[PDB]
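A.B. asks: Take this structure first; my questions come after.
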Number of protein chains: 6
Amino acid sequence: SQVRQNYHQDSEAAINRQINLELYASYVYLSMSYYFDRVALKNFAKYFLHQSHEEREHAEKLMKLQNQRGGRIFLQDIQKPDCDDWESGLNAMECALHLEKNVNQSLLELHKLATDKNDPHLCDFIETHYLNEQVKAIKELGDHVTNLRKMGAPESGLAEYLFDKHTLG
Amino acid sequence: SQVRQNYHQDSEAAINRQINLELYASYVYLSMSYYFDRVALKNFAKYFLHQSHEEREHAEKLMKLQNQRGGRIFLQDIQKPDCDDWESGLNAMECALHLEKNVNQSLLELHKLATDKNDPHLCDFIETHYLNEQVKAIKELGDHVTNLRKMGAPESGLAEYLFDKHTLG
Amino acid sequence: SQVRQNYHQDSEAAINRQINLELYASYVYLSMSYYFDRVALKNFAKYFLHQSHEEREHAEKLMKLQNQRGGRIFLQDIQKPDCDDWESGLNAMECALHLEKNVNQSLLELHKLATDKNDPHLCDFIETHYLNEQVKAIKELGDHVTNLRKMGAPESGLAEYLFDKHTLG
Amino acid sequence: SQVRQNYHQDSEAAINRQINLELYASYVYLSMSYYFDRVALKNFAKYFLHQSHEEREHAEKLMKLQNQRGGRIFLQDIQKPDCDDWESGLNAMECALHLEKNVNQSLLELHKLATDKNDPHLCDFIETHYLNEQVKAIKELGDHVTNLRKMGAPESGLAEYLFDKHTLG
Amino acid sequence: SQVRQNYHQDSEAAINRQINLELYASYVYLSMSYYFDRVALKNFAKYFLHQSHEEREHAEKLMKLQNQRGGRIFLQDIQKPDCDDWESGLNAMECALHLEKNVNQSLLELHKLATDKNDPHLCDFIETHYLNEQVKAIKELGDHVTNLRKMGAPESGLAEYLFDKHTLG
Amino acid sequence: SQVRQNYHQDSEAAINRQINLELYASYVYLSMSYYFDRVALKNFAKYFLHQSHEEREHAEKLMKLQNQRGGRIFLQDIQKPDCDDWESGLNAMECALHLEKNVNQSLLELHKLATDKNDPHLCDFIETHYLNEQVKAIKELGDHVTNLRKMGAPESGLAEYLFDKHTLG
Ligand SMILES: [Ca+2]
Ligand SMILES: [Ca+2]
Ligand SMILES: [Ca+2]
Ligand SMILES: [Ca+2]
Ligand SMILES: [Ca+2]
Ligand SMILES: [Ca+2]
Ligand SMILES: [Cl-]
Ligand SMILES: [Cl-]
Ligand SMILES: [Cl-]
Ligand SMILES: [Cl-]
Ligand SMILES: [Cl-]
Ligand SMILES: [Cl-]
Ligand SMILES: [Cl-]
Ligand SMILES: [Cl-]
Ligand SMILES: [Cl-]
Ligand SMILES: [Cl-]
Ligand SMILES: [Cl-]
Ligand SMILES: [Cl-]
Ligand SMILES: [Fe+3]
Ligand SMILES: [Fe+3]
Ligand SMILES: [Fe+3]
Ligand SMILES: [Fe+3]
Ligand SMILES: [Fe+3]
Ligand SMILES: [Fe+3]
Ligand SMILES: [Fe+3]
Ligand SMILES: [Fe+3]
Ligand SMILES: [Fe+3]
Ligand SMILES: [Fe+3]
Ligand SMILES: [Fe+3]
Ligand SMILES: [Fe+3]
Ligand SMILES: [Mg+2]
Ligand SMILES: [Mg+2]
Ligand SMILES: [Mg+2]
Ligand SMILES: [Mg+2]
Ligand SMILES: [Mg+2]
Ligand SMILES: [Mg+2]
Ligand SMILES: [Mg+2]
Ligand SMILES: [Mg+2]
Ligand SMILES: [Mg+2]
Ligand SMILES: [Mg+2]
Ligand SMILES: [Mg+2]
Ligand SMILES: [Mg+2]
Ligand SMILES: [Mg+2]
Ligand SMILES: [Mg+2]
Ligand SMILES: [Mg+2]
Ligand SMILES: [Mg+2]
Ligand SMILES: [Mg+2]
Ligand SMILES: [Mg+2]
Ligand SMILES: [Mg+2]
Ligand SMILES: [Mg+2]
Ligand SMILES: [Mg+2]
Ligand SMILES: [Mg+2]
Ligand SMILES: [Mg+2]
Ligand SMILES: [Mg+2]
Ligand SMILES: [Mg+2]
Ligand SMILES: [Mg+2]
C-alpha cells in the first residue's frame, strides 16, 4: 500500500476484530428492538433501534479508518445474539450494559495495542470517536437499569410500561 | 399468540429465513461499498452503501411482518460475503446481479409457499413490498453491467472511472 | 458501581481534589471581581466575574465526569482566597497567572496519574477540556501583565484606567 | 470610605456573614444536584442545580450591596455540605427546607440588626430582594415534601421517579 | 518567559523545525499550482493552490502554538522545491504523496518527542490539528494517483484532461 | 513557447527575481506578525499578517504574468528575515518602510528594463498593479512611523499600546 505508514499489522487485525464486534452490537440491538416491538413496548423498541443504527455507524467508521490507513478490511460472520427472547425491559437493559462494557474492554485493549505500537493517530481515533461514547452509553444504560429497578421492575409490569412512556418516550 | 390467524408454521420459518437473506444481502453490499472506498471509486462506494441500507430496511420490514402476524423472530448468524476483494466495478455489479436473482428466487419460493398455504395477506405483502423491487433492482444491475461491458470494462480503467462519474455520480 | 470500568481509586481521588481546586479558582476570581467593583474598575470586575463563572463550569464538568465513570464525588471546604484586597489591576493579573499555572501543574499531575493507570478516557478528557484551556488562559493573563507593565502600571493609575477601557472593555 | 453613610460596622459584619451563608447554600444545592445526577433522577438534578445558581446570585447581590454602602467584603471558607450522599429525593427536599429556614432566620436577624441601627436602606434591601424569596422557597420545598410523602416516598421508588417526571420535569 | 510551563527546549526546537517544513510544503504546492497554470490544467492548478494555502495555515498554527507555550519562533530559509517542471499531473500527485508522507513522519517524530518529554498538551495539539489531517491528505493523494494510473496516465493526455475536469473540477 | 511575443529573456529573469522578493516581503511580514502576537500587541500582529497575505498575492500575480507571457517560473529559496525579534512597534514599522522602499526600487529597475526592451504590456502591468500600491504602502508606513515617534515611542510603552488600539484597531 502506497499510503500505509506507521500502521502495524497487529493494529490492522485488531481493527478488523473491532469492526466485527460493532456489527455484532448492532445485531444485538436490532434483536432487542423487535422483541419490544412484539411485546408492545414501542419506546423500548425505538430506543434499541436507534442504538442499533449507532453501532452500524461505529462499524462503518472503523471500516473507513482501515481504508484510510492503508489496511484491508476482512469481514467475518456476524454472530446471532445470545437470546431471541429478551424477557423484560430491565433484562434487555442489563444485557445491553454488559455488552457495552465488553465492547469498552475491547476498545481499551485496542488502545493499549496502539499505544504499544506507538500509533498516536490510532490512539486519537479511538479516544475521539469511541472511548467517551462508550462511557456515556454505559452510564446511560446503568441509569436506565437503576430507575427500572427502583420502580419495581421486572415484576411490576406497570413500572416497565411507565418507564417506556416517561423515560424512553 | 392471541393475534395469530391463518399463519402457517412453515411460512413463519420461511420468513425467518428471508430475514437472514436480506441481512446477508445488506452485508454483501456493505463489503462492496468499502472495497470501492479503498480503491477510490467513490460513486461505486456510494451506490453500494445505499443498496446496503435498502436491504437492512427489507430485513426490518420482514421482522415487523413476523411480529404483526403473531410469529416469532429467530435470527441466525449473518454469513460474511463470498469475497473481500471485489476485483472491479464490473465484477461487483455482476456479483450483485447474481445475488439479487438468488434473493428473487427465494422470494418466489416464499410466495409459492404462501399460495400453497392460502395466505393472501402474505402473498400481497411479498408482491407489494418485494417482488417489483427485485425486478427493478435486477434490471438496474443488468443495465450497469451492460454499459460497463460496452464501455470496455474491466480492462479499461478509464471506462470504470467514467462510469463512476457519469452513471453513479 | 455497575458502570465503573478501568477507573482507578487513585484517579477518583485525584478528580475529587481537582474539583476542589476548580471551585477554589472560581472563588479567587469572584473575590477579584468584587474588589474591582469596589475600586471602580468595572471592566476588570467583568473580566474576573466571567473567569469565575468559567471555573465553576470547569468544576461541574469534573463532577459530571466523576459520576460518568462510576466514582463518587467527595466535596471539601472551598478555602477563601489569599487576599481580600488585590491592590491593583496588575497585581490581580499576576496573581491570576500564578493561580492558573498552579492549576495547570495539578492537571499535568492528574494526566500523569491517568497515564500511569492506563486510563485513556481520562487522559483524553483532561486533554480535550482542560489542557488547552489552561494554556490559552495562561498566555492571556501573561499578555495582560505584559501590557499593563509596558503601560506603566501599577504606579500609573492612568495606565490601569485605559487598560480597563481598551483591553477589557 | 467617602461613600459610607449610616452604615454600622455591625451591619457590615453581618452582611459578610450572610454572603458566606448564601455561598454555603449554593454549595449544598450543587452537591444535591450531582448526587441526583449520579443516581439518575435528572430533574431532581436540574432543580437543585438551578437552586444552586440562584444562591450564587443571592451572594453576589450582597457583595454588590457591601460595596455600594462603602463597606469591605471579607470572605471566609465555604464549608462543605453536611452530606455527600443525600439518600433520596425526599430527604434532599427535607434538608433543603431545613437549610432555607436556617437562612431565613439569619436574614430575620439581619433585618433586626438593620432596624436596631436605624438603617432603612438595608431593611428595604433585605425585604425587597431576600425575605419574600425565602418565603416562596420555603413553601415550595414544603410543597415538594408534602407531595413526595403523600405519594409514598421514600420507600416507593416509583413515587420519586414519577415526581421527578411530573413535578420537576 | 512567565508563561512557559512543561515545555522542553527540545520540543521548542522541534516546533521551529516543523514550522519550516510546513512552509516548505506550502512552497512546493505553490510551485505545482503555477506549473499546471502554465500547461493549462486549471483544476490541477486550483487543487494545488488550495493545498498551498492549507499548508500556510498549518505553519501559522504552529507559530501560534510556539508563542502560546512561551517559546520563541526562529525562522529559517524556505528552500525552493525540488523541481520547477512537474512533468505531469500524475507525477505531481506522486510527488505530493511523497511529501505528505515525509511531513507525517516528521510529525510522528515530533509526537514521540512530546511523549518522551511528558508534554500531553503538545501531544494533543499534534493529534488534534495535524495527525488526522495528514492521514486524510495521504489517502486523498493516493486515491488521485490510483485513478490517474488506472485511467492510463501519464501517457494518455486525455486521461489527465478528463481527471482535471471530473475529479478536480 | 507558442504564446511568447515581445518578451525579452532579461525581463523573464527579472520577473523571476521579483517573484522571490515579493515572497521574501511576505515572509518578513509573517515574522513581524507573530512577533507582535508573542509580545501581545494584537493589532500590530493583525496589521502585519494582512500585509503578509498581500505580498503573497503580489507574488502570485507575477507568477501568473510569467505564465501569461510565455515565460517559465524559476523559484529560489525564500530567505529568512533579518530579525526574529523586531524590538518594538516603531522598529518594525521602520523596518517595513525600508523593505517597501527596497521593493519599490526593484520595481523601478524592472520598469526601466521593460522600457529599455520596448515592452509596453510589462510596463503597464507594473504601473497598474505595483507602482501605486508601493507608493501607498510607503506613505502609510511613513505615517505610522511619524505618529509613533510623535507619541513618544519606543520608550513610551503606553504610546505603542494606544497606537495599537486607535490606529491599527
Ligand atoms: Ca487526542
Ligand atoms: Ca395484492
Ligand atoms: Ca484525545
Ligand atoms: Ca421597602
Ligand atoms: Ca487528545
Ligand atoms: Ca498604462
Ligand atoms: Cl506501516
Ligand atoms: Cl468518544
Ligand atoms: Cl395460525
Ligand atoms: Cl415491490
Ligand atoms: Cl474500575
Ligand atoms: Cl482544552
Ligand atoms: Cl457610617
Ligand atoms: Cl424578596
Ligand atoms: Cl518549561
Ligand atoms: Cl488532525
Ligand atoms: Cl519573445
Ligand atoms: Cl499600483
Ligand atoms: Fe449507543
Ligand atoms: Fe459501538
Ligand atoms: Fe436495492
Ligand atoms: Fe432485498
Ligand atoms: Fe478562564
Ligand atoms: Fe479551571
Ligand atoms: Fe431558591
Ligand atoms: Fe439565598
Ligand atoms: Fe492538504
Ligand atoms: Fe501540513
Ligand atoms: Fe501592503
Ligand atoms: Fe509587494
Ligand atoms: Mg495485508
Ligand atoms: Mg452459533
Ligand atoms: Mg515504531
Ligand atoms: Mg471527545
Ligand atoms: Mg412458535
Ligand atoms: Mg464461513
Ligand atoms: Mg388453510
Ligand atoms: Mg406495487
Ligand atoms: Mg468508593
Ligand atoms: Mg484558612
Ligand atoms: Mg490497568
Ligand atoms: Mg482540543
Ligand atoms: Mg472597615
Ligand atoms: Mg469541616
Ligand atoms: Mg443612628
Ligand atoms: Mg417585593
Ligand atoms: Mg529560549
Ligand atoms: Mg538550494
Ligand atoms: Mg518532565
Ligand atoms: Mg495520548
Ligand atoms: Mg480530531
Ligand atoms: Mg527559457
Ligand atoms: Mg542565510
Ligand atoms: Mg524590440
Ligand atoms: Mg508609459
Ligand atoms: Mg492604477
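Residue numbering in chain E adheres to Swiss-Prot, whereby the residues present occupy positions 7-44, 47-177 in order.
Going by what the header records, the deposited coordinates were determined by X-ray crystallography, 1.8 Å.
Even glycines carry a Cβ here, placed using N, Cα and C.
As annotated in Swiss-Prot:
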- E:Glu28, E:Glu63, E:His66: Fe cation 1 binding site (BINDING)
- E:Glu63, E:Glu108, E:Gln142: Fe cation 2 binding site (BINDING)
- E:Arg23 to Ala: Abrogates interaction with NCOA4. Fails to localize to punctate lysosomal structures (MUTAGEN)
- E:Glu28 to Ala: Reduces iron binding and oxidation rate; when associated with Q-87 (MUTAGEN)
- E:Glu108 to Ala: No effect on iron binding but the oxidation rate is severely reduced; when associated with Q-87 (MUTAGEN)
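Buried or exposed, and what's around them? Tell me for each listed feature.
C.D. replies: In the three-state DSSP scheme, E:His66 (Fe cation 1 binding site) is classed as helix.
Within its own chain, E:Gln142 (Fe cation 2 binding site) has E:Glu108, E:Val111, E:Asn112, E:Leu115 as residues 6 or more apart in sequence whose C-beta sits under 8 angstroms from its own.
Cβ neighbour count for E:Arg23 (mutagenesis position) (all protein chains, 10 Å cutoff from its Cβ): 14. According to DSSP, E:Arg23 (mutagenesis position) sits within a helical segment.
All protein chains included, E:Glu28 (mutagenesis position) registers 24 other Cβ atoms within 10 Å of its own Cβ.
The Cβ of E:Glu108 (mutagenesis position) has 25 other Cβ atoms within 10 Å, all protein chains considered.
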A.B. asks: Please list, in sequence order, the residues in the chain of E:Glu63 (Fe cation 1 binding site) that are at least six apart in sequence and whose C-beta is under 8 Å away from its C-beta.
C.D. replies: E:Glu28, E:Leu29, E:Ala31, E:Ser32, E:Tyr35
A.B. asks: Determine the Cβ neighbour count for E:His66 (Fe cation 1 binding site): the number of other Cβ atoms within 10 Å of its Cβ.
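C.D. replies: I count 23 other Cβ atoms within 10 Å of it.
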A.B. asks: Between E:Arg23 (mutagenesis position) and E:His66 (Fe cation 1 binding site), find the distance joining the two CA atoms and give it rounded to the nearest Å.
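C.D. replies: So the Cα of E:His66 (Fe cation 1 binding site) lies 13 Å away from that of E:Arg23 (mutagenesis position).
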A.B. asks: Using DSSP with the three-state reduction, classify E:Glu28 (mutagenesis position) as helix, strand or coil.
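C.D. replies: Note: E:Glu28 (mutagenesis position) is helical by DSSP.
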A.B. asks: Taking 8 Å from the centroid of the Cβ atoms of E:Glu28, E:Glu63, E:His66 as the cut-off, which other residues in that chain fall inside it around the Fe cation 1 site?
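C.D. replies: In sequence order, the nearby non-listed residues are E:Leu27, E:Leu29, E:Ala31, E:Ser32, E:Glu62, E:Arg64, E:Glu65, E:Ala67, E:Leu70, E:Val111.
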A.B. asks: In terms of DSSP three-state secondary structure, what is the assignment for E:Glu108 (mutagenesis position)?
C.D. replies: helix
A.B. asks: For E:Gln142 (Fe cation 2 binding site), just give me the three-state DSSP call.
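C.D. replies: E:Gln142 (Fe cation 2 binding site) sits in a helix per DSSP.
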A.B. asks: What other residues of the same chain, not counting E:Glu63, E:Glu108, E:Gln142, have a CB atom within 8 A of the CB centroid of the Fe cation 2 site?
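C.D. replies: Here the nearby residues are E:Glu28, E:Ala31, E:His66, E:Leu107, E:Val111, E:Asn112, E:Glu141, E:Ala145, E:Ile146.
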